[PDB]
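Structure first, then comments.
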Amino acid sequence: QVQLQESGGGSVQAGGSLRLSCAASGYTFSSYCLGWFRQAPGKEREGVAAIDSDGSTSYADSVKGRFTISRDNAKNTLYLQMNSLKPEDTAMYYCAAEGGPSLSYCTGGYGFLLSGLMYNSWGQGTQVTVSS
Amino acid sequence: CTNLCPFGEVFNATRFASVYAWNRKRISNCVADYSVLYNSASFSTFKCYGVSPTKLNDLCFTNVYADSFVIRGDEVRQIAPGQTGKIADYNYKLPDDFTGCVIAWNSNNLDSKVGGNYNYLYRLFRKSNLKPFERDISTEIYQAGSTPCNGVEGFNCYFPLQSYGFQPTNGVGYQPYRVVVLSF
Ligand SMILES: *[C@@H]1O[C@H](CO)[C@@H](O[C@@H]2O[C@H](CO)[C@@H](O)[C@H](O)[C@H]2NC(C)=O)[C@H](O)[C@H]1NC(C)=O
């Protein structure tokens, strides 16, 4: 179990930018695999971006070139930078994490990391609303 | 040393054990390549605990235990120290001090079958939780109520193993995954 405290959502006009952040508990953070998911109303949750313990990143095709996932291991913090936002980016966004106090290496393939199957800990969700 | 570890026999076994009856192979005095063991297939995962994956390479003077079995996708998270759920509670349990790695990958193309593959099972009920690395292959009717079962399935009297019944059309969390647990 990893505590995830998430922040930064909001409203912005189309083509604008917004940055999510997520604070995580634990002493092995640099070994964590981390991801961002989103879920709009009446449609199911979708993996958006992932970063494994080596720092390799993965993106859903619909956000490639606009969103950047990054991590600051010295601060236990995970970011999602969102540029060129579109109305169909409107959703509740969640950080997810795979941690553990002895975790020392963590990765998986593209599809696995962008699914919920990788992660045992979820943040509480923040709203992003893109007005036309 | 320069003699290859026979991991191919574990990872590429034609059929895997049910998780409740999990297999164990000892691997010793040989060399391996973690980048050969893990191929980063899209629906796969590789995690280590208390060790770097490179420590799988030089086994010339070391013993590794390779445990292997099949679960469904949404249970892969349970193959880790500190986890709870049917698999970790009743089928395959890792110690808190586990020192090793877990490799799991989607095997829908091998282990599903249009009508259901009934050869893979897991234990659904048990009077208590397994200890780390314990293995239970008993099939005694589980007494869920107060009336004693006398080996007869019935109300509150459950045959303890559930078959996965893997079908290739199952959703992402319900497809089969092969698992190899590498412990030192
Ligand atoms: C399991 O079998 C596969 C397939 O034969 C092995 O992967 C192949 O390895 C050879 C080199 O030995 C490569 O030329 C192929 O491209 C590989 N195929 C793949 C990656 O799909 C794999 O190494 C075997 N696993 C173990 C642990 O021995």
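Sequential numbering from 1, following the chain as shown.
Just so you know, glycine gets a Cβ as well, placed from its N, Cα and C.
In the shown protein chains, 11 other C-beta atoms lie within 10 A of the C-beta of B:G8 (variant position). For B:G8 to D (Swiss-Prot position 339), Swiss-Prot lists a natural variant annotated as follows: In strain: Omicron/BA.1, Omicron/BA.2, Omicron/BA.2.12.1, Omicron/BA.4, Omicron/BA.5, Omicron/BQ.1.1.
According to Swiss-Prot, the naturally occurring change B:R15 to T (Swiss-Prot position 346) is described as follows: In strain: Omicron/BQ.1.1, Omicron/XBB.1.5, Omicron/EG.5.1. Every protein chain considered, the tally of other Cβ atoms within 10 Å of the Cβ of B:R15 (variant position) stands at 10.
In the structure as shown, the Cβ atom of B:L37 (variant position) sits within 10 Å of 21 other Cβ atoms. In the three-state DSSP reading, B:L37 (variant position) counts as helix. For the natural variant B:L37 to I (Swiss-Prot position 368), the note given by Swiss-Prot reads: In strain: Omicron/XBB.1.5, Omicron/EG.5.1.
For the natural variant B:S40 to F (Swiss-Prot position 371), Swiss-Prot gives this note: In strain: Omicron/BA.2, Omicron/BA.2.12.1, Omicron/BA.2.75, Omicron/BA.4, Omicron/BA.5, Omicron/BQ.1.1, Omicron/XBB.1.5, Omicron/EG.5.1. The structure shown keeps the original residue.
Within the same chain, no residue at least 6 positions away from B:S42 (variant position) has a Cβ under 8 Å from its Cβ. Swiss-Prot gives this note for the natural variant B:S42 to P (Swiss-Prot position 373): In strain: Omicron/BA.1, Omicron/BA.2, Omicron/BA.2.12.1, Omicron/BA.2.75, Omicron/BA.4, Omicron/BA.5, Omicron/BQ.1.1, Omicron/XBB.1.5, Omicron/EG.5.1.
Secondary structure at B:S44 (variant position), as computed by DSSP, is strand. When other Cβ atoms within 10 Å of the Cβ of B:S44 (variant position) are tallied across all protein chains shown, the result is 23. What Swiss-Prot notes for the natural variant B:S44 to F (Swiss-Prot position 375) is this: In strain: Omicron/BA.1, Omicron/BA.2, Omicron/BA.2.12.1, Omicron/BA.2.75, Omicron/BA.4, Omicron/BA.5, Omicron/BQ.1.1, Omicron/XBB.1.5, Omicron/EG.5.1.
Taken residue by residue with DSSP, B:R77 (variant position) is part of a helix. Here Swiss-Prot notes a natural variant, B:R77 to S (Swiss-Prot position 408), with the remark: In strain: Omicron/BA.2, Omicron/BA.2.12.1, Omicron/BA.2.75, Omicron/BA.4, Omicron/BA.5, Omicron/BQ.1.1, Omicron/XBB.1.5, Omicron/EG.5.1.
Sequence-distant neighbours of B:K86 (variant position): residues of the same chain at least 6 apart with a C-beta under 8 Å from its C-beta are B:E75, B:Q78, B:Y122, B:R123, B:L124. Reduced to three states, the DSSP call for B:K86 (variant position) is helix. While the structure shown retains the original residue, Swiss-Prot records the natural variant B:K86 to N (Swiss-Prot position 417) with this note: In strain: Beta/B.1.351, Omicron/BA.1, Omicron/BA.2, Omicron/BA.2.12.1, Omicron/BA.2.75, Omicron/BA.4, Omicron/BA.5, Omicron/BQ.1.1, Omicron/XBB.1.5, Omicron/EG.5.1; May enhance affinity to human ACE2 receptor.
Looking at Swiss-Prot, the entry for natural variant B:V114 to P (Swiss-Prot position 445) says: In strain: Omicron/XBB.1.5, Omicron/EG.5.1. Of all Cβ atoms in the shown protein chains, 8 besides its own fall within 10 Å of the Cβ of B:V114 (variant position).
B:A144 to V (Swiss-Prot position 475) appears in Swiss-Prot as a mutagenesis experiment; the accompanying note says: Increased resistance to neutralizing antibodies. Cβ neighbours of B:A144 (mutagenesis position) (same chain, under 8 Å, six or more residues apart in sequence): B:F125, B:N156, B:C157, B:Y158.
Among the natural variants in Swiss-Prot is B:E153 to Q (Swiss-Prot position 484), noted as: In strain: Kappa/B.1.617.1. Around B:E153 (variant position), the C-beta neighbours below 8 angstroms that are at least 6 residues distant in the chain are B:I141, B:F159. In three-state terms derived from DSSP, B:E153 (variant position) belongs to neither a helical nor a strand segment and is classed as coil.
Record note (Swiss-Prot) on the mutagenesis of B:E153 to D (Swiss-Prot position 484): Increased replication in human TMEM106B overexpressing cells.
Around the Cβ of B:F155 (variant position), the same chain contributes B:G145, B:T147, each under 8 angstroms and 6 or more positions distant in sequence. Quoting Swiss-Prot on the natural variant B:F155 to P (Swiss-Prot position 486): In strain: Omicron/XBB.1.5, Omicron/EG.5.1.
Considering only the variant positions B:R15, B:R77, B:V114, B:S40 (variant position) has B:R77 as its nearest partner by CA-CA distance. Working note on the variant positions B:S40, B:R77: by count of other C-beta atoms within 10 Å of each C-beta, B:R77 ranks first. B:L37 (variant position) has its Cα within 10 Å of the Cα of these variant positions: B:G8, taken from B:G8, B:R15, B:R77, B:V114. Considering only the variant positions B:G8, B:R15, B:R77, B:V114, B:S44 (variant position) has B:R77 as its nearest partner by CA-CA distance. Close to ligand 1, meaning a Cβ under 6 Å from one of its atoms, are these of the variant positions B:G8, B:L37, B:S40, B:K86, B:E153, B:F155: B:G8, B:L37. Contacting chain A by the Cβ rule (under 8 Å between Cβ atoms), the recorded positions B:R15, B:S40, B:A144 reduce to B:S40.
For B:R77 (variant position), the spatially nearest entry among the variant positions B:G8, B:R15, B:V114 is B:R15, judged by CA separation.
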